[PDB]
Amino acid sequence: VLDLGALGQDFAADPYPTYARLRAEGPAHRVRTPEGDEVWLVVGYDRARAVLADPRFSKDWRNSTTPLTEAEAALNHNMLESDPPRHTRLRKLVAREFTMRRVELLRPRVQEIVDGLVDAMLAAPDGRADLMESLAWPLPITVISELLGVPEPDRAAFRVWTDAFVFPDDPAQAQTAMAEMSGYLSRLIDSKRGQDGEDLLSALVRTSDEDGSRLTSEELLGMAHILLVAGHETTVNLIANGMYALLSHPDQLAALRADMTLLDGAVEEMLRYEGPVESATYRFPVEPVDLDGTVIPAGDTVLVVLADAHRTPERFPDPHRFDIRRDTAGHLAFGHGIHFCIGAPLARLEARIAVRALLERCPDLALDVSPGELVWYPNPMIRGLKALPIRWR
Ligand code: HEM
Ligand SMILES: CC[C@H]1OC(=O)[C@H](C)[C@@H](O[C@H]2O[C@@H](C)C[C@@H](N(C)C)[C@@H]2O)[C@@H](C)C[C@H](C)C(=O)/C=C/[C@H]1C
């Protein structure tokens, strides 16, 4: 039983060697996450892609040996933590809001938010800033908050709750944060009743009130929570991890600067090279599963390591090479199967507009600290930085 906790920041900063080491012996391994969670890891691209879409692996806690806590049980009635038919029904409720055509209409506004954030950033007399605080965090929370209808003065509370979910001081902090967020969402939800709002939450509230059978109040709350949190810590880290990748690879940054039509390709390679999701969300086998000899008992917690999949040579030649011109087709940065990220088009839009704005307005943009000085968060499911110092002329 490998204990990831005893590996420290060394493993947090560069977990790849550890994963590949495990991939060499087999596809599934038992480990102890930093928080003390005894879980299973699935490494290797082929096995990883298969498991993500293998119906034998449920996301419904009723099939999990580990029980939900009281505060967690208040938010699990959402699509990411359910199997069909519930999943089918819940996702249908919002699929239409996230199509590429629907998201494209948001381009003008996303552009506004980015230009404003960059305007403010370039106001620094020293030509220095923390990209995490100036853009990576502000952009994502602003967009999703406007789509759902979260008042501006309430958006700060989320960075706090979100942090307590990722790198909580103690187990209790996370639980308290959930209870608070849970209480806030219920109040936000109730405040929309009778107000004729046209934001997504208001529509959902109307749907639930009209027929509690199509969307129960537990699910309304669950839906509001998943849409706000599943795309927060992820888009934030994509922007930051992606810019770090570019800034730590001068040659690639130059090629993109020279030819901006490589942008879309650059963004995909960022997802594949330094995607924010190191490990997918909890899966629980509904029956004992045998992965090439290793048997994962029913009920155990399983984590598909997307990061290791992205470094499998057979799938991505010269894995450790960050190449924006590389063939990325097949990466699992957004998952695979029925739970495939519903916010992918919106994630891609924000990332594309943010990367272009920095390259075209920050002359001689450069990393303002050495790669080795950067600090990464411990949590195995999330790949993200504590801060990203940058500078320009
Ligand atoms: C670059 C940013 C993003 C990445 C890399 C990402 C990644 C993922 C991944 C890996 C999954 C499935 C994981 C699993 O199967 O356990 C997923 C699911 C999901 N994502 Fe994203 N996501 C991002 C942005 C977004 C955005 C912007 C939203 C919100 C608008 C969002 C909403 C969701 C939801 C609600 C699900 C559940 C889908 C379902 O269960 O049917 N994601 N995302
Ligand atoms: C969709 C990929 C990202 O994951 C999340 O957003 C997960 C689902 C979210 O997980 C947990 O949030 C709690 C508030 C409720 C809990 N459930 C038991 C009711 C749910 O599993 C994040 C808060 C967890 C991780 C740490 C994260 O920040 C994002 C990870 C992405 C992989």
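Here chain A follows Swiss-Prot, giving residues 14-406 in order.
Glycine residues also receive a Cβ, built from the backbone N, Cα and C atoms like all the rest.
Summarising the annotation, Swiss-Prot assigns substrate binding site to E94, 187-191, 238-246. What Swiss-Prot records for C354 is heme binding site. According to Swiss-Prot, the mutagenesis experiment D50 to A carries this note: Mildly reduces activity with YC-17 and narbomycin. Experimental mutagenesis is annotated in Swiss-Prot for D50 to N, with the remark: Increases affinity for narbomycin and YC-17. Mildly increases activity YC-17 and narbomycin. Under mutagenesis, Swiss-Prot gives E85 to A with this note: Strongly reduces activity with narbomycin, but has only minor effect on activity with YC-17. Loss of activity with YC-17 and narbomycin; when associated with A-94. Quoted from Swiss-Prot for the published mutagenesis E85 to Q: Reduces affinity for narbomycin and YC-17. Strongly reduces activity with narbomycin and YC-17. One mutagenesis experiment catalogued in Swiss-Prot, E94 to A, is accompanied by this note: Strongly reduces activity with YC-17, but has only minor effect on activity with narbomycin. Loss of activity with YC-17 and narbomycin; when associated with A-85. In Swiss-Prot, the entry for mutagenesis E94 to Q states: Strongly reduces affinity for narbomycin and YC-17. Strongly reduces activity with narbomycin and YC-17. The structure shown retains the original residue.
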- request: Spatially speaking, which of the recorded positions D50, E85, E94, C354 is closest to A190 (substrate binding site)? Use C-alpha to C-alpha, please.
  value: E85
Query: Given the recorded positions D50, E246, which one has the fewest other C-beta atoms within 10 angstroms of its C-beta?
result: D50
Among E85, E94, the most crowded of the mutagenesis positions [Cβ within 10 Å]: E94
- line: Restricting the recorded positions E94, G244, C354 to those with Cβ under 6 angstroms from ligand 1 leaves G244, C354
Statement: Candidates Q188, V242, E246 (binding-site residues) with CB under 6 Å from ligand 2, in sequence order, are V242, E246
Field: Which same-chain residues, if any, lie at least 6 apart from the residue listed as 'heme binding site' yet have Cβ under 8 Å of it
entry: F347, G348, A360
Message: Distance check, please: Cα of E85 (mutagenesis position) against Cα of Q188 (substrate binding site), rounded to an integer number of angstrom.
response: 8
C-beta crowding around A190 (substrate binding site), within 10 angstroms: 20
Message: Under DSSP, is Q188 (substrate binding site) part of a helix or a strand, or is it coil?
response: helix
Query: Does DSSP give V242 (substrate binding site) helix, strand or coil?
result: helix
Task: Rank the binding-site residues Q188, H238, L240 by the number of other Cβ atoms within 10 Å of each Cβ, and give the residue at the low end.
output: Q188
Query: What's the CA to CA span in angstrom from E246 (substrate binding site) over to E94 (mutagenesis position)?
result: 18
